[PDB]
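Asker: Got a structure for you, written out below as structure tokens; questions coming shortly.
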Amino acid sequence: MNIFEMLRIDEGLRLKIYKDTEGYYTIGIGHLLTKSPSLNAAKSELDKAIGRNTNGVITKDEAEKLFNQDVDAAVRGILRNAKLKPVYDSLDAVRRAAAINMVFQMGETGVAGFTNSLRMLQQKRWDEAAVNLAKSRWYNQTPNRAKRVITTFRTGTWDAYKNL
Ligand SMILES: Fc1c(F)c(F)c(Cl)c(F)c1F
Ligand SMILES: [Cl-]
């Protein structure tokens, strides 16, 4: 198990434009195209991302290319964020993956409210951190995924993703 396999489980793989859990146009392995309700806007974003006129369909190779870029962007984003970098640096590699997973899903702006969870994680108060993390819109809207990510933070193991 690793961050790539983990997000592959959580996000799936779809080669045609679809709507994510929030209703937003997305493609591949959870690559958000746009929050715009315009399908044409989404297709434009796709073409720009891929570098060719796609009309809404990509290959597996193309999906994986965007995925690699997105994972990279999430990591580099954490490292440039003053609120996130210290907590990330303090973690082991398994829990770092859990961190990347959250940023991938909600972005740094979607994660600004997790201040208290972040403190608890830096303190390595794993059970308390896990309880605090579940007190969120995130957990309520995507409970099964949140539960997997939270279990990863709680245990520092891949147990929530084995069998998957
Ligand atoms: F390192 C971390 C992050 F970068 C992060 F965004 C969140 Cl929500 C975390 F919970 C965390 F531990
Ligand atoms: Cl389409």
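Determined by X-ray crystallography, 1.8 Å, according to the entry header.
Using the three backbone atoms N, Cα and C, a Cβ is placed for every residue, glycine included.
As annotated in Swiss-Prot:
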type	residues	note
ACT_SITE	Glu11	active site, proton donor/acceptor
ACT_SITE	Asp20	active site, proton donor/acceptor
BINDING	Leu32, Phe104, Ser117, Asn132	substrate binding site
MUTAGEN	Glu11 to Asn	Loss of 84% of enzymatic activity
MUTAGEN	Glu11 to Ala, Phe, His, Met or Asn	Complete loss of enzymatic activity
MUTAGEN	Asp20 to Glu or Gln	Loss of 99% of enzymatic activity
MUTAGEN	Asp20 to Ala, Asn, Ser or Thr	Complete loss of enzymatic activity
MUTAGEN	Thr26 to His	Facilitates transglycosylation more effectively than hydrolysis; covalently bound substrate
MUTAGEN	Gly30 to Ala	Almost complete loss of enzymatic activity
MUTAGEN	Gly30 to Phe	Almost complete loss of enzymatic activity. The enzyme is destabilized by 1.5 kcal/mol
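Surface or core, plus neighbours and distances: that's what I need for these features.
Answerer: All chains included, 21 other C-beta atoms sit within 10 angstroms of the C-beta of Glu11 (mutagenesis position). Following the DSSP three-state reduction, the secondary structure of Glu11 (mutagenesis position) is helix.
Taken residue by residue with DSSP, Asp20 (mutagenesis position) is part of neither helix nor strand, so it is coil. Packing around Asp20 (mutagenesis position) is summarised by its Cβ count: 16 other Cβ atoms lie within 10 angstroms of its Cβ, all protein chains included.
In the three-state DSSP assignment, the secondary structure recorded for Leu32 (substrate binding site) is strand.
Around the Cβ of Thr26 (mutagenesis position), a 10 Å sphere holds 21 further Cβ atoms from the protein chains shown.
With a cut-off of 8 Å between CB atoms and residues at least 6 apart in sequence, the same chain places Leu7, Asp10, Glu11, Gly12, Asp20, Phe67, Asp70, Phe104, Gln105 near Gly30 (mutagenesis position), listed in sequence order.
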Asker: Determine the minimum-neighbour residue: among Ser117, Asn132, listed as binding-site residues, which Cβ has the fewest other Cβ atoms within 10 angstroms?
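Answerer: Ranked by other Cβ atoms within 10 Å, the binding-site residues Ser117, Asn132 bottom out at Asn132.
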Asker: Report the recorded positions (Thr26, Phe104, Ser117) that meet this criterion: Cβ distance to the nearest atom of ligand 1 under 6 Å. Use sequence order and write none if nothing qualifies.
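Answerer: Going through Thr26, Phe104, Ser117 in sequence order, those close to ligand 1 turn out to be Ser117.
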Asker: Can you tell me how many other Cβ atoms are located within 10 Å of the Cβ belonging to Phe104 (substrate binding site)?
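Answerer: Other Cβ atoms within 10 Å of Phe104 (substrate binding site): 24.
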Asker: Taking Cα-Cα distance, which of the binding-site residues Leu32, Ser117, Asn132 are within 10 Å of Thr26 (mutagenesis position)?
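Answerer: Of everything listed, what lies within 10 Å of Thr26 (mutagenesis position) (Cα to Cα) is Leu32.
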